[PDB]
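Enquirer: After the structure tokens below, expect a handful of questions from me.
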Amino acid sequence: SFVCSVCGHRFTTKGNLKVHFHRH
Amino acid sequence: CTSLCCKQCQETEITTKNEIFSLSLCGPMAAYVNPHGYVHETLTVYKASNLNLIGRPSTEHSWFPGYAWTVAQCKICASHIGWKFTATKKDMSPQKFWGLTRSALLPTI
Ligand SMILES: O=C1CC[C@H](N2C(=O)c3ccccc3C2=O)C(=O)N1
Ligand SMILES: [Zn+2]
Ligand SMILES: [Zn+2]
């Protein structure tokens, strides 16, 4: 339920989203 | 070379320059705004290599009406590169293409 605001990539954990987001 | 590469990898080839085409009227590359304000200068190419698709296609906020998008990232570096666009009506031409973000590619466009 967690969507990257930059790319639209969807994640099932908030922690996954945080790591991915900060790679942008 | 002939090629556009993943910027992070530097030498992972994503597409070749002959694959660039004008889907829009503004040209092969234009700036688009995503639903959170982020600007992506998106280059349309018929074909891209070395990308992993994430999830399933979606029409929400599609910059190209009649096409749905699927997130695409480098198979080597997992960097975000762009999106695969797939037609939702059988008459769209083409039926698929890729939008690659300028900031993710080398050489620097
Ligand atoms: O055609 C496209 C490609 C996808 C792009 N996009 C995003 O970057 C994004 C981020 C978060 C939620 C939703 C989206 C979305 O649709 C966008 O806005 N339009
Ligand atoms: Zn992202
Ligand atoms: Zn890469």
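We number chain B the way Swiss-Prot does; in order, the residues shown are 318-426.
Heads up, the Cβ atoms here are built off N, Cα and C, so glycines get one too.
In case it's useful when we look at the structure, here is the feature table from Swiss-Prot:
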type    : residues                               : note
BINDING : B:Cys323, B:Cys326, B:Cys391, B:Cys394 : Zn(2+) binding site
BINDING : B:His378, B:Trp380, B:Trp386           : (S)-thalidomide binding site
MUTAGEN : B:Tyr384 to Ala                        : Abolishes thalidomide-binding without affecting DCX protein ligase complex activity; when associated with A-386
MUTAGEN : B:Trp386 to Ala                        : Abolishes thalidomide-binding without affecting DCX protein ligase complex activity; when associated with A-384. Abolishes pomalidomide-induced change in substrate specificity and abolishes pomalidomide-induced decrease in cell viability that is brought about by increased degradation of MYC, IRF4 and IKZF3
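Tell me about the surroundings of these features in the structure.
Expert: A coil conformation is recorded for B:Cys326 (Zn(2+) binding site) in the three-state DSSP classification, outside any helix or strand. The C-beta environment of B:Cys326 (Zn(2+) binding site), restricted to residues of the same chain at least 6 apart in sequence and closer than 8 Å, consists of B:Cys391, B:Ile393, B:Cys394, B:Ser396.
Note on B:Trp380 ((S)-thalidomide binding site): other Cβ atoms within 10 Å of its Cβ, all shown chains, come to 18.
Look at B:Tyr384 (mutagenesis position): DSSP puts it in a strand.
The Cβ neighbour count for B:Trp386 (mutagenesis position), using a 10 Å radius and every protein chain shown, is 22.
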Enquirer: Using a 6 Å cut-off on Cβ distance, which of the binding-site residues B:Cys326, B:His378, B:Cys391, B:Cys394 come close to any atom of ligand 3?
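Expert: Those binding-site residues that pass the cut-off, since their Cβ is under 6 Å from ligand 3, are B:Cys326, B:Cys391, B:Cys394.
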Enquirer: I want to check the contact list for B:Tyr384 (mutagenesis position): same chain, sequence separation of six or more, C-beta distance under 8 angstroms. What comes out?
Expert: B:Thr376, B:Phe402, B:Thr403, B:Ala404, B:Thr405, B:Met409, B:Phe414
Enquirer: Mind sorting out which of the recorded positions B:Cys326, B:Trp380, B:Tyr384, B:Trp386, B:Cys391, B:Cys394 are close to chain A, meaning Cβ under 8 Å from one of its Cβ atoms?
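Expert: Contact set vs A: B:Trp386.
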